[PDB]
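For reference, the structure discussed in these notes is given below.
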Amino acid sequence: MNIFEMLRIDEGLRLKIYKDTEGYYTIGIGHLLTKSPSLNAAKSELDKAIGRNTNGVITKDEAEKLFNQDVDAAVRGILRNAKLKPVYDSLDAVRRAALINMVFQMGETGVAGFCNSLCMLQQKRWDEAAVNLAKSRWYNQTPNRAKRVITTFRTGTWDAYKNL
Ligand SMILES: *SCC1=C(CS*)C(C)(C)N(O)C1(C)C
Ligand SMILES: [Cl-]
Ligand SMILES: [Cl-]
């Protein structure tokens, strides 16, 4: 297991434009295209992202390319965020992946809003952090995924992704 395989499990793979859990146009492996309600707007974002006229469909190679860029960007973003970097730096590699997973899903600003939980993680109070992480819109709206990510923070193991 690693961050790519983890997010591949959590995000799935679809080669046509689809709506994510929040209703937003997305493609590939959880590549958000736009929050616009316009499918044409989403198609324009897609073409811009891929570099050709796609008409809403991409290949697996193209999906994986956007995914690599998205993971890279998530990580590099954490390292540039003054609130996130110290927490990330304090973690082991497995828990680092859990934090990247959250950023991938909700963005740096979203994750910065978990300051109560982030402080507990930095302190290595794993059970307490796990309890606090579940007190969130995130957990309520995507409970199965949140549970997997929280288990990863709690245990520092890949147990929640083993049979998946
Ligand atoms: S998110 C609140 C913050 C934390 C966690 S206790 C820390 C990384 C220490 N930090 O610099 C703050 C004040 C942004
Ligand atoms: Cl992009
Ligand atoms: Cl879920």
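Any Cβ shown, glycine's included, is placed from N, Cα and C.
Listed features, source Swiss-Prot:
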- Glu11 to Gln: Complete loss of activity (MUTAGEN)
- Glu11 to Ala, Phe, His, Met or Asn: Complete loss of enzymatic activity (MUTAGEN)
- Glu11: active site, proton donor/acceptor (ACT_SITE)
- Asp20 to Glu or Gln: Loss of 99% of enzymatic activity (MUTAGEN)
- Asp20 to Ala, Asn, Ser or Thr: Complete loss of enzymatic activity (MUTAGEN)
- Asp20: active site, proton donor/acceptor (ACT_SITE)
- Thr26 to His: Facilitates transglycosylation more effectively than hydrolysis; covalently bound substrate (MUTAGEN)
- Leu32, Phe104, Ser117, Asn132: substrate binding site (BINDING)
- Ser117 to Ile: 500-fold decrease in enzymatic activity (MUTAGEN)
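This view paints the features noted in Swiss-Prot onto the structure.
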residue	record	DSSP class
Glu11	mutagenesis position	helix
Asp20	mutagenesis position	coil
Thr26	mutagenesis position	strand
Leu32	substrate binding site	strand
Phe104	substrate binding site	helix
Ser117	mutagenesis position	helix
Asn132	substrate binding site	helix
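Residues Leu32, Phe104, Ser117, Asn132 are the ones the record ties to substrate, and the longest Cα gap between any two of them is 27 Å.
Comparing CA positions across the binding-site residues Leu32, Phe104, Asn132, the one lying closest to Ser117 (mutagenesis position) turns out to be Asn132. In this structure the C-alpha atoms belonging to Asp20 (mutagenesis position) and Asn132 (substrate binding site) are separated by 25 Å. Cβ environment of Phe104 (substrate binding site): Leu7, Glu11, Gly30, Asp70, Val71, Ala74 lie under 8 Å away, each six or more residues apart in the same chain. Reported as a whole number, the C-alpha separation between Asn132 (substrate binding site) and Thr26 (mutagenesis position) equals 29 Å. Most other Cβ atoms within 10 A: among the recorded positions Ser117, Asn132, that distinction falls to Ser117.
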